[PDB]
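A.B. asks: Have a look at the structure that comes next, please.
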Amino acid sequence: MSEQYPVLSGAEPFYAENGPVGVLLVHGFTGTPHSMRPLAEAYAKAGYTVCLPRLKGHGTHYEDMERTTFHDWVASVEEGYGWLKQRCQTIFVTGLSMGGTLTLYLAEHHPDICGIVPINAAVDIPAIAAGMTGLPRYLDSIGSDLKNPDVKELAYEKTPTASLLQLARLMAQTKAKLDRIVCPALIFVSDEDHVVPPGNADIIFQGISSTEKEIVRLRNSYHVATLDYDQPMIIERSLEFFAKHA
């Protein structure tokens, strides 16, 4: 049931105990805490308690990932949420890509969350269904969709097809339950995301029941926006959002 491979260098989770306002940061599918670490460190330096977990099956080897289900990834996030609940009076959740999906999923089940910051969150990726139809156990992963080519992202070099099915099911369930969300939402979307169609931001904006919601368009980033040129804006605007709603 446990992972068989060791944690990769750079994929370690990050925890910081600071003040009574906490932020949970969720990384994406086949990715690792590396993609959220600059945000986590900035929020900790700003005085927030921070939890950046490593999703089960992630940051080790794709064979470990293949053995996981979306319920395992949800459990990692629920565990991090619980860690914060034991420490903080106010909790925000943010996440990139499937991490954004999991942010939404958590908010659909926990009304106490005080705000969410999904970044290129995925609730519908038609290419997954199209990809089947018309095969192999592991697909060659695409290179990281980053506008800045100097940035090194840590993600598995192969993607298990079994795991894509798990992602599809997670997305469908998350999409179906969007109207349960009423907390404030700051929805970031890269205009030029080549992985998650940017209309996802509008599915989310229209689907949630929140009265305080906005879409912020990132014009200088591709999918992996947390490591891309718009990173400072994501951090600054997120910090403003946390302060306003705490």
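Chain A is numbered as in Swiss-Prot; the shown residues are, in order, 1-134, 138-249.
Cβ atoms here come from the backbone N, Cα and C positions, even for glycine.
The active site, nucleophile annotation in Swiss-Prot covers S97. The annotation active site, charge relay system is assigned in Swiss-Prot to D196, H226. The substrate binding site annotation in Swiss-Prot covers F29, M98. In Swiss-Prot, a published mutagenesis experiment is listed as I145 to G, annotated 18% reduction in hydrolase activity for both 1-lauroylglycerol (1-LG) and 1-oleoylglycerol (1-OG). Listed in Swiss-Prot as a mutagenesis experiment, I145 to S is described as follows: 62% and 38% reduction in hydrolase activity for 1-oleoylglycerol and 1-lauroylglycerol, respectively. Quoted from Swiss-Prot, the note attached to the mutagenesis of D196 to N states: Loss of enzyme activity.
Tell me about the setting of these features in this model.
C.D. replies: In the three-state DSSP classification, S97 (active site, nucleophile) falls within coil.
The Cβ of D196 (mutagenesis position) lies under 8 Å from the Cβ of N120, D148, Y225, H226, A228, each of these being in the same chain and 6 or more residues away along the sequence.
Following the DSSP three-state reduction, the secondary structure of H226 (active site, charge relay system) is coil.
Secondary structure from DSSP puts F29 (substrate binding site) in coil. A simple way to gauge crowding: the CB of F29 (substrate binding site) has 25 other CB atoms within 10 angstroms, across all the protein chains here.
Taking the Cβ of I145 (mutagenesis position) as reference, residues of its chain lying under 8 Å away and at least six apart in sequence are, in sequence order, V198. Under DSSP, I145 (mutagenesis position) is assigned to coil, being neither helix nor strand in the three-state scheme.
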A.B. asks: Ignoring the 3 unmodelled residues, how many Å lie between the Cα of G134 and the Cα of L138?
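C.D. replies: Flanking Cα atoms, separation 10 Å.
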A.B. asks: Rounded to a whole number, how many Å is the Cα of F29 (substrate binding site) away from the Cα of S97 (active site, nucleophile)?
C.D. replies: 7
